[PDB]
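This report refers to the structure that appears directly beneath it.
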Amino acid sequence: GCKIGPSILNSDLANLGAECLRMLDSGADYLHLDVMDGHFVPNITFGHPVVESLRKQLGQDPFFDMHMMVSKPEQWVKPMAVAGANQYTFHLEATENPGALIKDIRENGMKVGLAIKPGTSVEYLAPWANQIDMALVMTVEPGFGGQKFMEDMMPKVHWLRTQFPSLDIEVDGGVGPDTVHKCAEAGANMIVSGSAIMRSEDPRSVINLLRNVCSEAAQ
Amino acid sequence: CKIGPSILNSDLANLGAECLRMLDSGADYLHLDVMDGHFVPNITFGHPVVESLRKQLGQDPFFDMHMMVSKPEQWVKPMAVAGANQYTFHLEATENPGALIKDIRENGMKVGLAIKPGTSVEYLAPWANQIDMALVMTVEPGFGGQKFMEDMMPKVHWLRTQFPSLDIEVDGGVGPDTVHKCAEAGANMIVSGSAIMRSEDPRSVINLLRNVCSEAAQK
Ligand SMILES: O=C(CO)[C@H](O)[C@H](O)COP(=O)(O)O
Ligand SMILES: O=C(CO)[C@H](O)[C@H](O)COP(=O)(O)O
Ligand SMILES: [Fe+2]
Ligand SMILES: [Fe+2]
């Protein structure tokens, strides 16, 4: 039940279709697409127009997990749905009413993700955990790739896994062949990996390794 | 007169290939639309895409950054480091045009100043002598393929008359159908999207825009 979703944040963004195609051909279970509006986090990546072009290049089959690091997630639900996103993962810190937003995401036919930054207590995620498809536990401060994995986040993963046995739990930030062990032992089953996969000459084997470490923990 | 294609409606999953075709077709520069989802209701891309584009396209091509962002002060260094040549910010968006103009120059970039259709051209007067280029929007910013606003031409004419040394750019629904109106009013930098982007022979369209604009200039 473990899935690997490469992040393309530090890929060749001038050739994004190509980068995504090769992640998929390398065995990626899904694509984790980082959307940053320069307000919720101090960086700007891309938005629904890029998603639309990607969906056109990759076809209908690939699963897009949209990491919405934006300050008004309500605004981009419909645009992302129309663009062909499968899952809309918004930040708990980015809205006054997660309940209403969750409803709107489903109304627009997408799966629901809910993310929390390192400084945000997992306790605040809990009231909504039964209403979402996937919780995202950030393992770096969002906005930049290539940062150091924060192992102190693991109790958040373990606690969610304990309280919500069926919940899909994603980790994101500095996850690689080493740190994936900590994530998997803590209970995570969805692994986002950027620089570790993207700056490897053999992404197939990195992905295979991440998934195996994960599966053995799930066992 | 210089022609700078806009890539707003291109295949955004292949920005490199799109821009390369534009340069190989003799584009004078590239006009790169940066939208943060706040100043305008759309998100395109930011400096990370610019960095990858600069790496793909080489040191020589000129990038005109149309910064439709609410905090233009924030992205000056990041765009400079990314390799942008000109930083064109919106007068409506800045807290302090004078300070920002200075910062742009401290960062080695040329200075552009843009105004939306509803913004009176006289707002530019205090700054025209400090900037390299004025951008007169000929559509409401946020999206490509909108209809050219001929009622903006008196702004262009007024600028050209009052500030003979000022480079003046028009942007929004400019193509072979409307370029003459822009040139006769005094624009010498022409941004065009759809009309160039779809062509089999972008070189011919670019040459046409440039020639129409140049001959109108010679009166
Ligand atoms: O959301 C993110 C950061 O905001 C990215 O998904 C994360 O950085 C993945 O990159 P890496 O594996 O290189 O840390
Ligand atoms: O800034 C812009 C819109 O916000 C674009 O540069 C403009 O739309 C150019 O595209 P087109 O030539 O298709 O109008
Ligand atoms: Fe992410
Ligand atoms: Fe523009």
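In order, the residues displayed for chain B correspond to 5-223 in Swiss-Prot numbering, which applies throughout.
How was it done? The header gives X-ray crystallography, 2.0 Å.
Placed from the backbone N, Cα and C atoms, the Cβ positions cover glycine too.
Marked as substrate binding site by Swiss-Prot: B:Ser10, B:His70, B:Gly146, B:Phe147, B:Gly148, B:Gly149, B:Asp175, B:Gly176, B:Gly177, B:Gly197, B:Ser198. Here the residue is the original one, but Swiss-Prot notes a mutagenesis experiment at this spot, B:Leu12 to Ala: Reduces enzyme activity by half. Under its mutagenesis entries, Swiss-Prot includes B:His35 to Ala with the note: Alters protein structure. Nearly abolishes enzyme activity. As annotated by Swiss-Prot, divalent metal cation binding site applies to B:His35, B:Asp37, B:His70, B:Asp175, with the evidence given as experimental evidence. According to Swiss-Prot, the mutagenesis experiment B:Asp37 to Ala carries the following note: Alters protein structure. Nearly abolishes enzyme activity. Here Swiss-Prot flags B:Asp37 as active site, proton acceptor, drawing on experimental evidence. The annotation that Swiss-Prot gives for the mutagenesis experiment B:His70 to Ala reads: Alters protein structure. For B:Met141 to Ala, Swiss-Prot lists a mutagenesis experiment annotated as follows: No effect on enzyme activity. Among the mutagenesis experiments that Swiss-Prot reports, B:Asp175 to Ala is described with the note: Alters protein structure. The annotation active site, proton donor is assigned in Swiss-Prot to B:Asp175.
Proximity to B:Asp37 (mutagenesis position), judged by a C-alpha distance within 10 Å, picks out B:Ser10, B:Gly146 from the binding-site residues B:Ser10, B:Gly146, B:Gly177. Sequence-distant neighbours of B:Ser10 (substrate binding site) (same chain, 6+ apart, CB under 8 A from its CB) are B:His35, B:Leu36, B:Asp37, B:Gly148, B:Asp175, B:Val195, B:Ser196, B:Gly197. Of the candidate mutagenesis positions, B:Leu12, B:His70, B:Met141, the one lying closest to B:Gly177 (substrate binding site) when CA atoms are compared is B:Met141. Of all the mutagenesis positions listed here (B:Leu12, B:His70, B:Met141), B:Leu12 has the Cα closest to the Cα of B:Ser198 (substrate binding site). Among the recorded positions B:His70, B:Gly146, B:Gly177, the residues whose Cβ lies under 6 Å from any atom of ligand 4 are, in sequence order, B:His70.
Those residues noted as binding substrate (B:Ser10, B:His70, B:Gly146, B:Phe147, B:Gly148, B:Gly149, B:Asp175, B:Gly176, B:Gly177, B:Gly197, B:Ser198) have their most widely separated CA atoms at a distance of 17 Å. Sequence-distant neighbours of B:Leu12 (mutagenesis position): residues of the same chain at least 6 apart with a C-beta under 8 Å from its C-beta are B:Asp37, B:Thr48, B:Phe147, B:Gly148, B:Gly197. DSSP classifies B:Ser198 (substrate binding site) as helix under the three-state reduction. When Cβ atoms from all protein chains are considered, those within 10 Å of B:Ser198 (substrate binding site) total 16, not counting its own. Sequence-distant neighbours of B:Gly146 (substrate binding site) (same chain, six or more apart, CB under 8 Å from its CB) are B:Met39, B:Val44, B:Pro45, B:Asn46, B:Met72, listed in sequence order. Secondary structure at B:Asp37 (mutagenesis position), as computed by DSSP, is strand. Long-range C-beta contacts of B:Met141 (mutagenesis position), restricted to its own chain and to partners at least six residues apart, with a cutoff below 8 Å, comprise B:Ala118, B:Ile119, B:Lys120, B:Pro121, B:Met156, B:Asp175, B:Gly176.
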